[PDB]
Amino acid sequence: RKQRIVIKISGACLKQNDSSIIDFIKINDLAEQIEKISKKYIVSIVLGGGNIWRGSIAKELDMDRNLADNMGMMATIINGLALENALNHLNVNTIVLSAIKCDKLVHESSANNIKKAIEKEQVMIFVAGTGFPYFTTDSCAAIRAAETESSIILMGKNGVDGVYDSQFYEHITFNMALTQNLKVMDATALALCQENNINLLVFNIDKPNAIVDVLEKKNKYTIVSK
Amino acid sequence: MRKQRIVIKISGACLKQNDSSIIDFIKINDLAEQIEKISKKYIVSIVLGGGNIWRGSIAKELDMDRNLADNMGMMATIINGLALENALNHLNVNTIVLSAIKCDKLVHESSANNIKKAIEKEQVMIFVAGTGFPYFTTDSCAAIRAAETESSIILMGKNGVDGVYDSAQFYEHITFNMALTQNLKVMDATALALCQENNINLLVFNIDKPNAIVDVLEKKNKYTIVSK
Amino acid sequence: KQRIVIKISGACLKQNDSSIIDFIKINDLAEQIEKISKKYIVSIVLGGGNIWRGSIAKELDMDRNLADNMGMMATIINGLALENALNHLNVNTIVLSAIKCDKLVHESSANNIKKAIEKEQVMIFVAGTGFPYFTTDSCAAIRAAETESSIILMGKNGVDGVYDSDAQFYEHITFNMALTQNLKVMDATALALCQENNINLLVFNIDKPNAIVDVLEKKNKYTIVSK
Amino acid sequence: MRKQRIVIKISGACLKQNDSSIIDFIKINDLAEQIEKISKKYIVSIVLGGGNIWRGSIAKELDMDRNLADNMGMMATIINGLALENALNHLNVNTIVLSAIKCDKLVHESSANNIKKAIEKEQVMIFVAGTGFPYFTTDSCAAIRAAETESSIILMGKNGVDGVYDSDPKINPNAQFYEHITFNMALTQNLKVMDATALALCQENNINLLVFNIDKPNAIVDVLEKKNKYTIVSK
Amino acid sequence: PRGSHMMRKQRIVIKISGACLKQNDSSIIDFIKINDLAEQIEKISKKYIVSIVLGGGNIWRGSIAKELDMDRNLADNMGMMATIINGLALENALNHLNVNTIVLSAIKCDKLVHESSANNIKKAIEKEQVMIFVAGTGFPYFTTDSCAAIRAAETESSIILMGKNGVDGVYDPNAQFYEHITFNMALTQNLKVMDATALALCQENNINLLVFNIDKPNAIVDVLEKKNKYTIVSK
Amino acid sequence: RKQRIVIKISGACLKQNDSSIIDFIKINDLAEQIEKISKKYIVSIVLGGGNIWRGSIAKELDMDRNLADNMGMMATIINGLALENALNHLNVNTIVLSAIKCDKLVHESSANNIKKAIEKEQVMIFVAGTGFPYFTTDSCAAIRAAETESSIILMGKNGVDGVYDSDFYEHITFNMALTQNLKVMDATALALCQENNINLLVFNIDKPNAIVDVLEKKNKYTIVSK
């Protein structure tokens, strides 16, 4: 009866200040929530690398997009190993699955390994995106959702309670989103979610117990469905 | 001389004549002949489908979940990729098969480095096994490869159809916005989004016709441009 | 628990040219393997004739190194299809490939075979030896010796066993009489491999319903090849 | 030319200006410009640290065991390695990233063959991910890479300090500055120019140190021309 | 020593040089010697988490490298291959005694051996497998002793059993026996217990040595029970 | 393709006595011959490991066949790197191609890598057999000959001039060797050679300049064909 979910966790969720790329209280709070959630759900985590690497630094370094996205993928691996460590301390059975092969550090994602991880009911930490440039964290979240047969992506926003207009939305269609010219995710991720019937649960991730609370429908959130 | 970069999307059906053989030698050789000529003026990336070997309908019959079904399709593209490479080798075209899935005994792996290296050598790049991920179409892979190689245009070969219609009125030029508004199925929504985000144009034409790929680059027949 | 190799040619998985793999045929195969796996340690060696043949290689002017590579990718496709069919029957199974391709299959090795035997998984051997100039029969012989299987089930498509030529049915023949009589049970390489390592053949008609189960219970017409 | 072989140890701090960005483009481009000029006279091996991205203090905060902590550090050096390669490619320097950990989609693997091949081609070798093993420092890896490439000297760039002193200069306005010191004198005084393991590796294989201030403009080029204040550690 | 129990076992590294596996020149590996070793490891593995670090001297030595005009990078590579051969032989011997065992290699070679990594070591310890460490560090300029130190630190083993071929422990004919020496006392007395690098690594990570005669029957079992003549090296 | 040859070099060719697994004078003499030969031929070398590992030691160690053949494969890699070193000192362009992947030591054999090595006209040193148990050095020699499109295998014997009936045939047929019951190669290697029209050139390899001489038809040798 365990239903499957993808939690999109951007890099900003792991960082407090510029002094440290990863903040221990923020990542441990995250781990604590995942611990509780993993009792009722099969959990897939899709991480960003914005705390370590951003598009702005790529421009400063005159870095072409192929290489820039590669840097981002490495950043997600660092975050992935940090989250795994935090979850291991809580005795949560967890596995880091990477789109890029690097056996000394992480396991490789594949149809077999995902299936294997689901049977063991491991928390799946997905890293290095798709192993391809020109993908966003959101697009990877879409692909991972379809791949793991998760019908919903929890889309944590940093500061924002859900879909607004920079009036709140309790619920919104994908159609009504694109007619209203709202940038909930990039166009590619939107298309991916629509094609494979994946819903979004947009909420404020900065709030204490945010992820636990929105699965209990406790706070302000937006659902983006067909 | 001086070469601009193009992606040619070649579906599985372009390589197959009838059900007796998954790959037809005349069709693949004709394709290789055209690529030979084109590679003198362009840096050529080929993105192959596997429809001649593997289809979505067979996956249903075998009660095959999507993760596995798309993996079968990826292996199909590798077979096609090696066949095309062989045909191009016979014409002394410098060529390399770059795979999204690692398989050293058969193919080279696609990567930032290997693509860059193949471009410098001006090799025809045969891209194979899609993105290595399920839930992607050949069109989406074409978009990703175009962005990755900095190709501004994808030649979208259609089997039988001259371009973009509405069923029967012919368009010479349409916008991506104009496309999905008229509920036209040029590519899947994901591929469309990818092309728009990265300013990649489509050149839709009939690929079944003799010398079709060569002729559309010389603007000689009926075709449709899709831009922003 | 006795160890066996079942040689399954590509034609066993195909009905007609419209589809490379037929769901009824592969499901029937899986059903039989399911039952057999309760009494035997099962190794499956697959061909790729349903997808790729020697005749297409000639048409494409394809040299042998590449042609055999095409065939090996064909067996992987078949291997993943059969694994899927067996998974739906809750049979513990693993695809072991002679060619490394981690995103799709596991690699065959001394360790992984040993590990698969301990777990009593059905072993689906794929991509031959990873080398050109090998037949499916030769791979079956190597896999038999490697798994310490004393017998290869040699499924033929249409033929009840070994005859004079196709009519006298042989109940039992020797590999020595499988060249002396000018017959062609397997290629010479596979024959030598089997003799070298004391591997016997059980030649039977695999097209018949329940054929694999029946021959292990000695129920139908079959030929023993030994000595 | 008959190029002599050198290892340049570049810590993470050399690539970072402030906390807003892990890698600063001016600092890394300045480094690349110097390596460009140096590579005309020398076969250059670069050994990078990852302190701009990852440090030991973060590992403690995250309650991270040492095996995992050092793995984070190795991934950090790969990021730095790819950024430096990019900077050098823009200056048309033939360069290769050689990693102690296999990761084909991003880097080449270091091996006896690949090093030999890179030396013949006279590429700048950017060594990355240390030894692929925990319990090694950047210094230790620099020693190993020096021995492996048959480099007789390691340029040991320090951030702010001009070289080896008998004590911290920031405190004592009376600290001796050594233009040359032996490993022997340095250990009886208990100076820790490098960690004990790196020191032992250098002594075992007759590798010398050239300690200097890396923050100064043109520092690496100048020290090879013997132009500024530097400490040679030898014997 | 360490003297542990059946649950929550202490972790040890046993350094087994190539000479322990060879009787004479007619065969590189002697079945009696390797089976005796396996028998001891079987008994020891009941009370300890056991890591074995093997040398390759029975197959390859430094002297052959000189004869073949072989540079160090390649020479050490030959040695690493030798340890893999030894590793597979010991694993076979241990498998016949039904000891759960795994060969972990610093060099990737999937058809022969498993790769060592933080994850695989952790996984092997959980399963309480005997870990046979092979191919050193995958790098040249390391001795078997230095690999033993690195493996000890990596596995969090507090002690390395240093089997010597012929000698009961540490001495200065009729020499004086040391029951205990410091690492300081080790170098300061010119006593070559291990190479300088291995010594440094052990000091840095607080790893002790247990030096004993490995040629004697039941030697490894007996020194863990404190039964014979042996030397502790420690801080 | 025709002017390509396979030279089968057993382990015994590299060893003088038990004190050293590899003898420098024997291996250097072999290297000198290969140097001269590689000017006129595309050379594939198939090495055995009998100088380091043999079947008799496997029995003593109670070693199952799968593991025993694995030991032998690692032995050939050691020999392969030794021969490469000897050829490098003579400035011969050479590459070690292994049936088993081990990137830190050797390159992997494949259709692409063989093709690439042939175009470069490198001496190919084939190592680790087929990567499979139940193969002999002779069988590997057959497979490499067919793979490289070599029409002939130089079958160096240690002590014997050619094909007798033990202590002389100048030309034997394959079928004749079977009727006569001669042990030229194991049955599998014989079948492989016949299937792919590969000839054998059996000669005494212990003799000075033996390999060079037999290609110039200079000494006593047996030619095997069908």
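Just so it is clear, chain B uses Swiss-Prot numbers, and the residues here are 1-167, 175-235, in order.
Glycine too: its Cβ is placed from the backbone N, Cα and C atoms.
If you look up Swiss-Prot, you'll see B:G50, B:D70, B:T131, B:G132, B:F133, B:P134, B:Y135, B:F136, B:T137, B:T138 marked as UMP binding site, on the strength of similarity to another entry. Under DSSP, B:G50 (UMP binding site) is assigned to coil, being neither helix nor strand in the three-state scheme.
B:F133 to N or A appears in Swiss-Prot as a published mutagenesis result, with the remark: Still no activation by GTP. Exhibits negative cooperativity with UMP. Marked decrease in activity. Of all Cβ atoms in the shown protein chains, 30 besides its own fall within 10 Å of the Cβ of B:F133 (mutagenesis position).
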Number of Cβ atoms other than its own within 10 Å, given for B:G50 (UMP binding site): 27
UMP site shell beyond B:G50, B:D70, B:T131, B:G132, B:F133, B:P134, B:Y135, B:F136, B:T137, B:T138, criterion: Cβ within 8 Å of Cβ centroid: B:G73, B:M74, B:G130, B:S140, B:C141
Most crowded position, judged by CB atoms within 10 A, among B:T131, B:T137 as binding-site residues: B:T131
Among B:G50, B:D70, B:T131, B:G132, B:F133, B:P134, B:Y135, B:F136, B:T137, B:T138, the record's UMP binders - longest CA distance, Å: 15
C-beta crowding around B:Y135 (UMP binding site), within 10 angstroms: 19
Distance [Cα-Cα, Å, rounded] between B:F133 (mutagenesis position) and B:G50 (UMP binding site): 15
Through-space Cα separation in Å, B:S167-B:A175, 7-residue segment unmodelled: 5
Cβ-based proximity (under 8 Å) of the recorded positions B:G50, B:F133, B:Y135, B:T137 to chain A, or none: B:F133, B:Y135
